[PDB]
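Some notes on the structure that comes next.
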Amino acid sequence: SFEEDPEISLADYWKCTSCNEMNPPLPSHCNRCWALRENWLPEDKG
Ligand SMILES: [Zn+2]
């Protein structure tokens, strides 16, 4: 939901590691250049 999203906030957004754009936490992929975040998959945690 990029167009009007009261639920999610803009401060939580992320910067594309390729094109450097502001994409919402969901989905974790640039809606412009189509690039997934660098750290999305939950690794082994203790
Ligand atoms: Zn991008």
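Going by Swiss-Prot, the residues shown for chain A are 290-335, listed in order.
From the backbone N, Cα and C atoms, a Cβ is placed for every residue, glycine too.
The mutagenesis experiment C305 to S is recorded by Swiss-Prot, whose note states: No loss of ubiquitin ligase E3 activity. According to Swiss-Prot, the Zn(2+) binding site annotation covers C305, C308, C319, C322, on the basis of experimental evidence.
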Near-site residues: Zn(2+), ref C305, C308, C319, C322, CB cutoff 8 A to centroid: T306, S307, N309, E310, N312, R321, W323, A324
Residue among binding-site residues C319, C322 with least C-beta crowding, 10 angstrom cut-off: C322
DSSP-derived structure type at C305 (mutagenesis position), helix or strand or else coil: coil
